[PDB]
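Engineer: Input: one structure, supplied below.
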Amino acid sequence: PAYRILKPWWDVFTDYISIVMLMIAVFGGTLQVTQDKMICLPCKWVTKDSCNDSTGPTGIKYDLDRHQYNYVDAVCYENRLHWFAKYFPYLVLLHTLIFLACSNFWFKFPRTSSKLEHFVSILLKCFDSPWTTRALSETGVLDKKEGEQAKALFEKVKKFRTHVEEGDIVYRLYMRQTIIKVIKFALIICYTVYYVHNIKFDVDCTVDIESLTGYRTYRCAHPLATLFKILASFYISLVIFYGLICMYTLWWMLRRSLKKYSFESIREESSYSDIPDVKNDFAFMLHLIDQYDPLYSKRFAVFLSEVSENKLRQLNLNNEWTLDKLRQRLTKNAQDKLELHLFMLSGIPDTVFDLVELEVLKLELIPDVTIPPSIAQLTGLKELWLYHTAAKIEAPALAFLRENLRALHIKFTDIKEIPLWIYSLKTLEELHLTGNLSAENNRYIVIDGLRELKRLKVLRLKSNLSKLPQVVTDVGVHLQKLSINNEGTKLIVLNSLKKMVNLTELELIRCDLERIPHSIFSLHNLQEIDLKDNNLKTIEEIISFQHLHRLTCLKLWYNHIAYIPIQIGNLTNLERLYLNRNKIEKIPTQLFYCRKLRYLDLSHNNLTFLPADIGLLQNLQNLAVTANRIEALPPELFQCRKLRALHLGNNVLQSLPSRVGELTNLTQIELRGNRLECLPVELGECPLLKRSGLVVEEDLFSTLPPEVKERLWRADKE
Amino acid sequence: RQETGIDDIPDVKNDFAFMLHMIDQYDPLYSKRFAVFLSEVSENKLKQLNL
Amino acid sequence: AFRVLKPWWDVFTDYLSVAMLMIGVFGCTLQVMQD
């Protein structure tokens, strides 16, 4: 069948030599069956039991019946004919049979035959795979179905490599068969040529039958003896040819050492470095097929090429993705920017480069891709997010992002996950970094290229740092905002925070500061500040905040602040404040001296009252006092008519004063958890009240008039 | 069960054991490829994928 | 169907059976003709 290619040239030649030997042996056997006889004539002068060999000539008359002739011929043929002369063709037939059995030994043995059939089928399909010739031509668009075909071919290749590369069974069996063939050829070529001479045309037999004949010695003729000599010479010449072929095979096999396929010339020529040398039971068959045809080796090599497998998988990845699925996958972030976050995706499908409307790209757990130039088609990309990817880039991609990138965000577990060409992007303005970048004796040195990022303005750090980086401090000359999230690690400013006078916002969350260094006050352009979870117990230093003339907002929430220093009354520039998650119990009147205050969040505190000076803070619009001890509401709370929304839920408030109707701008109110009994009717006359803006339990809400409920539901539906 | 981690394919009767032994003597891998459709967890995987 | 049911000993017994059939038929032929 298809097993033709398995047989080497010497295998076919042995096949045909055996064919010829069997043919001549069968002919000799069938001739000996019928026409083989011997013609015997006695000798009258018998001396020493031998033929003494002692007017027209007259015939010698032995006076013997033809039946007696037949009897003596048969007896002489049986007793005094060489056994080799009588069984040469049968012996040759047996030798041909055993040669054939040894040849088809590994072929008729199912154990190795299963491996052989699997190997030949896989080699056939890998030679004829449509993807193999494409990969060879690479030195593109593909069908999904052919992609599945080549993928299953790769899977079967891996399975077969696992199955047979270990074995080294067929090699041993073929070696044993070759040894048997060589030694058997030697044995027959020895003994047949030893015994060839015994076949002679004329024989002399003394069977000593005188009670039936009277004669002793007979001279007999075997007509085929010359013919059998010819057959013997021809057959042994065939045997010499077979033995020469077998010795060639065994010597070639011993010299070759084909238990590991060199496989380096093909991969070296085609630069397919992923063509490893295969072990025994795979190299031996590979060498045999190379003996048949070297090209078939390469036609399989490309399917042991990992680069080829990865390319095929990338083709399938491109086939799977449709621009519509990316279009539905495009989302809008909180920044109104079109986002296509690619997460745990093997590689880049270039179709994503057609949707120029992409504004923010976020990458997570994507294995080390390289940016192709087609990213130049993504005009709208301004912000970038890469999470744990040591990606590469191309020069046109780098040039496009050099002027078409505005913000960049990186989340890395290891330093190498930061590409080094980041410093070449000169239009970068906002940079976000997440992950421990801390190193020993080389800290803040890997990020030394930030000075090249001249247009850098915003900076977010989540790295658990304990020292302010030198390059960050140097580049802070043009930074307007800096964010550090040491998330537990205590940070020392080393006085190096004041050199960034151009800074306008500063956030240090969970930096465990425990105190305010003086350098913060040196930032004259600083306007807002958050120091969450810095474990701040005493904040009396706020008096130096008189230095900042543009001090707009401040956050010191999630701390130990239980008391309010009065010096904040100096800080009239404040417009917002958020000091929740603290243990504040009272509100000083001096706090109401910052009349510019507009937003407050004093939830989760020990506060139990509201001073009457709330009417002083007329600019206030939002206040949260959740999880406090509030049980009373001053009338002056309702003196601020521009109060928009309130978060007053979860307190001990017994009753809500009827002056809630004075809250004309009241949009959202939280009362859930309050110890209220009846909702004031004037709560239902607020123009901006809605059920969404009404966070209160249904049972307490039911005390409101039914018309109030109906108008609330109508405004909910409208 | 040890390799694929599928505790199914627990055992067989006399006839299935006889046939499986004969297959293994003929070829040790056809039995591995044949027992997959008897596996319960593999059947769950196929049902989940089809669904 | 006709090949996968045959272990190595089955193949060897089949070959021996074919050889024995040849032996018997050849012996019958020789008995008919030359015996």
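Going by Swiss-Prot, the residues shown for chain A are 15-68, 92-176, 230-808, listed in order.
Header entry for method reads electron microscopy, 6.6 Å.
Every residue, even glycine, has its Cβ placed from backbone N, Cα and C.
Per Swiss-Prot, mutagenesis A:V40 to D is noted as: Abolishes activity in hypotonic solution. Under its mutagenesis entries, Swiss-Prot includes A:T44 to D with the note: Abolishes activity in hypotonic solution. Listed in Swiss-Prot is the mutagenesis experiment A:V47 to D, annotated as follows: Abolishes activity in hypotonic solution. What Swiss-Prot notes for the published mutagenesis of A:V47 to K or N is this: Impairs activity in hypotonic solution. Among the mutagenesis entries in Swiss-Prot is A:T48 to W, Y, K or N, noted as: Impairs activity in hypotonic solution. Here the residue is the original one, but Swiss-Prot notes a mutagenesis experiment at this spot, A:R103 to A: No effect on anion channel activity. Impairs channel selectivity, so that the channel is also permeable to Na(+) ions.
On this model, are these features tucked inside or out on the surface, and what's nearby?
Structural biologist: Neighbour count (other Cβ atoms within 10 Å of the Cβ, all protein chains): 14 for A:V40 (mutagenesis position). A:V40 (mutagenesis position) falls within a helix when secondary structure is assigned with DSSP.
A:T44 (mutagenesis position): 11 other CB atoms within 10 A of its CB, across all protein chains.
Sequence-distant contacts of A:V47 (mutagenesis position), defined by Cβ-Cβ distance under 8 angstroms and a gap of at least six in the same chain, do not exist.
According to DSSP, A:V47 (mutagenesis position) is assigned to a helical segment.
Proximity of A:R103 (mutagenesis position) to non-local residues of its own chain (separation of 6 or more, Cβ distance below 8 Å) is seen for none.
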Engineer: Using a 10 Å cut-off, grab the number of neighbouring Cβ atoms around the Cβ of A:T48 (mutagenesis position), all chains included.
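Structural biologist: So the number of other Cβ atoms within 10 Å of A:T48 (mutagenesis position) is 10.
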Engineer: In whole Å, how far does the CA atom of A:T48 (mutagenesis position) lie from that of A:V40 (mutagenesis position)?
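Structural biologist: Roughly 13 Å, rounded to the nearest whole number.
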Engineer: Among the mutagenesis positions A:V40, A:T44, A:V47, A:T48, A:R103, which ones place their CB within a distance below 8 Å of a chain C CB?
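Structural biologist: Listed mutagenesis positions meeting the cut-off: A:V47, A:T48.
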